[PDB]
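**Q** Below you will find the structure I want to go over with you.
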Amino acid sequence: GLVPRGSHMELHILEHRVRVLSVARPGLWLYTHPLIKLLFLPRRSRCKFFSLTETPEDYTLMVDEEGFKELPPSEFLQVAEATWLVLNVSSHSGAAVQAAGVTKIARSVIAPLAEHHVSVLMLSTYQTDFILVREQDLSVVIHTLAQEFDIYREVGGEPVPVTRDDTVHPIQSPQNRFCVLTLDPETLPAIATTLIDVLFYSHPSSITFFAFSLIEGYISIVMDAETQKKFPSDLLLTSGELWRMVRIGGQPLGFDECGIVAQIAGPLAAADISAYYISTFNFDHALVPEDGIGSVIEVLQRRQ
Amino acid sequence: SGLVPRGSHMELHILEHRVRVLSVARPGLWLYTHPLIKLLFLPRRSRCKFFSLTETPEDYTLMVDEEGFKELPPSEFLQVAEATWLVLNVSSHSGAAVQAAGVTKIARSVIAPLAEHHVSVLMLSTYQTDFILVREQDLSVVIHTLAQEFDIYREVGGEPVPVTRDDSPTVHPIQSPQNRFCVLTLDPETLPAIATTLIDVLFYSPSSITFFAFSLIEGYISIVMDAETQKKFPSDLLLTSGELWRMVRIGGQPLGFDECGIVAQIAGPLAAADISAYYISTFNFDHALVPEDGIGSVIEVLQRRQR
Ligand SMILES: NC(=[NH2+])NCCC[C@H](N)C(=O)O
Ligand SMILES: [Mg+2]
């Protein structure tokens, strides 16, 4: 709520240079060796950005350049053309804002990027909301957001100020209840065998969705409450806040079309609903608090 | 030392497993991480009941039953021995398991006679028991050879069934690396705790040798690892000890699968000297593990002679 008059939030362009990939489910097995390394043995990779998400269609992978080098090319692997940069928002301090804050940046970030034809990919995590943009759009990004945000670019691990350089998609709601969880990285070994089983060895009203990310040492997991029961239940949160999913799109969305996240986040913000938002290679996914799910579906139906 | 009835016979069990013997080149191991993780750690997901992986300087040798073999994609990196192998195990009269590290205790009764009849063997000693692999087509010669001293049973749907009248060259060089080896087991329910360090050791990268063995056969785990590799683990690897083992590597060039008498010319002299041994055959070479303090005596005994 209350803030000083002259004050501006901060937009951080992080160091990461990210490739976005799809691995066909039948080929996943081929990538077990490099993925296990990136998940469980980061003492052996220079990777600092790793996102893996299971959908019905594929496994989408978002990996920094160092992580990308570990992946052998194959006909099972589709690679998005562009290299992507990672945006994050924080308060004037450089202090993290609440998670599930995608709707809080609908008007200030998401709609203005779409208005300037800047395609985004979202990656909400337990800790924060990341927005990925292609390299090519960076100058338009700065143009778009310098008015309201103090923009900082990560150069040698430090935040540095920049100056000049530096249509309506169908929705589904499956019935799964989702948890958004974290875990101490020191606890990863104890969970490793059941995590490997879930990710690598697993065969309309329900959807298969499982998200695991390790970003700068921070672990984020989204899983089915049913899938949670497979683990010791020594995964962390503050709660049982369970979440319901809305999946966005009819056919595969590209990396070119703008305004998708804007259609979802704008109406949801106008209704004061929180959301995590996760983009995969083909589709978008919003996670809204379970008790507000009918109201979400209502609000989204109102867009023309 | 014990006593038994004069007219009693130890039992020879031909187990249910049908085994394939494979070599994976070190540069291609990564391709096999998915099915091997499954066979090691998620045995519920496969019908495999016999799995053995040993790392050497040359390769990774895999011994697996037909059901595990199914899970392994062909590639340039994978060599398969032609034959299907059957698995023999000795027990006492009345079906009881025999002490481990007992290759020398069967040198005279099993090993020498099989070599005398040109039955080529592969040895797999584990923490639990000594397995002797023979090719399927030799089975009737095996029976002829061992029927005299042993009551022979074929395992059929997990039950031992008595067998009736056949029923359903060169002296090799030796080197002992300086490595000290332990033979370990694990409670299967504690594999998860160890999974990432074990994965890291297997899948992620002369006076000493690289040798590591892991087997999971009928729910039982067996591991052989270097004393220094042991330091990378939480120290609930179970043994009876500080009795470490020294390795004698046997052969000067790859030994293949046809030559008989190799295990015999090693286990024979050691039985005469009353020194105990584990014995493990890999795709290229044979390996005896002997008590560390007896190594000089072993080398002595072995240089005296004229798989
Ligand atoms: N492959 C995708 N997930 N595409 C949709 C992502 C969001 C879209 N680029 C936008 O700017 O609104
Ligand atoms: Mg004879």
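Heads up, residue numbers simply count up from 1 along the chain you see.
The backbone N, Cα and C atoms fix where each Cβ goes, and this holds for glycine too.
As annotated in Swiss-Prot:
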BINDING   B:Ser120, B:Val121, B:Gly256, B:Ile262, B:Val263, B:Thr282, B:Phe283, B:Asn284, B:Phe285, B:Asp286  L-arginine binding site
DOMAIN    B:81-147  domain 'ACT 1'
DOMAIN    B:242-303  domain 'ACT 2'
MUTAGEN   B:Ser23 to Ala (Swiss-Prot position 14)  Abolished phosphorylation by AKT1, leading to decreased interaction with RNF167 and subsequent ubiquitination
MUTAGEN   B:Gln99 to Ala (Swiss-Prot position 90)  No effect on interaction with the GATOR2 complex
MUTAGEN   B:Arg108 to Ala (Swiss-Prot position 99)  No effect on interaction with the GATOR2 complex
MUTAGEN   B:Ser120 to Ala (Swiss-Prot position 111)  Loss of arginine-binding. Constitutively interacts with the GATOR2 complex. Constitutively inhibits the TORC1 signaling pathway
MUTAGEN   B:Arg135 to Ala (Swiss-Prot position 126)  Decreased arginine-binding. Constitutively interacts with the GATOR2 complex
MUTAGEN   B:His172 to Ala (Swiss-Prot position 175)  Decreased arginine-binding. Constitutively interacts with the GATOR2 complex
MUTAGEN   B:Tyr204 to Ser (Swiss-Prot position 207)  No effect on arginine-binding. Loss of homodimerization. Decreased interaction with the GATOR2 complex which constitutively activates the TORC1 signaling pathway
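For each feature listed, report its degree of burial, its nearest neighbours and the pertinent distances within the displayed model.
**A** Its Cβ placed at the centre, B:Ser120 (mutagenesis position) has 20 other Cβ atoms within 10 Å.
Cβ neighbour count for B:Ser23 (mutagenesis position) (all protein chains, 10 Å cutoff from its Cβ): 19.
Long-range Cβ neighbours of B:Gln99 (mutagenesis position) (same chain, at least 6 residues apart, Cβ-Cβ under 8 Å): B:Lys105.
Applying an 8 A CB threshold to same-chain residues 6+ apart, the list for B:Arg108 (mutagenesis position) reads B:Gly268, B:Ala271.
Summarising the environment of B:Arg135 (mutagenesis position), the number of other Cβ atoms within 10 Å of its Cβ, over all protein chains shown, is 22.
Under a cutoff of 8 A between CB atoms, and with a sequence separation of 6+ in the same chain, the neighbours of B:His172 (mutagenesis position) are B:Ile250, B:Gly251, B:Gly252, B:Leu255, B:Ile262, B:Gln265.
The DSSP secondary structure for B:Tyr204 (mutagenesis position) is coil. The Cβ of B:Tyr204 (mutagenesis position) lies under 8 Å from no Cβ of any same-chain residue at least six residues away in sequence.
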**Q** Just name the recorded positions among B:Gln99, B:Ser120, B:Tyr204, B:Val263 whose Cβ comes within less than 8 Å of a chain A Cβ; none is a fine answer.
**A** B:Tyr204
**Q** Report the DSSP secondary-structure composition of the domain 'ACT 2' (B:242-303) as helix, strand and coil residue counts.
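**A** Summed by class, the stretch gives 23 helix, 17 strand, 22 coil.
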**Q** Could you round the CA separation between B:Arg135 (mutagenesis position) and B:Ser23 (mutagenesis position) to a whole angstrom and send it over?
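**A** Each residue's Cα considered, B:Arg135 (mutagenesis position) and B:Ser23 (mutagenesis position) end up 17 Å apart.
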**Q** How many Å separate the Cα atoms of B:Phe283 (L-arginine binding site) and B:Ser120 (mutagenesis position)?
**A** 13
**Q** Can you count the other CB atoms that lie within 10 A of the CB of B:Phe285 (L-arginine binding site)?
**A** 22
**Q** Could you round the CA separation between B:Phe285 (L-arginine binding site) and B:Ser23 (mutagenesis position) to a whole angstrom and send it over?
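**A** Each residue's Cα considered, B:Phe285 (L-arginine binding site) and B:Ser23 (mutagenesis position) end up 12 Å apart.
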**Q** Spatially, and counting Cα to Cα, which of the recorded positions is closest to B:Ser23 (mutagenesis position)? Options: B:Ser120, B:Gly256, B:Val263.
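**A** Result: the closest of the recorded positions to B:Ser23 (mutagenesis position) is B:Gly256.
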**Q** Across the 13 residues that the deposited model omits, what is the distance in Å between the Cα of B:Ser205 and that of B:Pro206?
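**A** Across the gap, the Cα atoms of B:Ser205 and B:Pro206 sit 19 Å apart.
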**Q** Please report the Cα separation of B:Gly256 (L-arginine binding site) and B:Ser120 (mutagenesis position) in Å, rounded to an integer.
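**A** Checking the Cα atoms of B:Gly256 (L-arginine binding site) and B:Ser120 (mutagenesis position) gives a distance of 10 Å.
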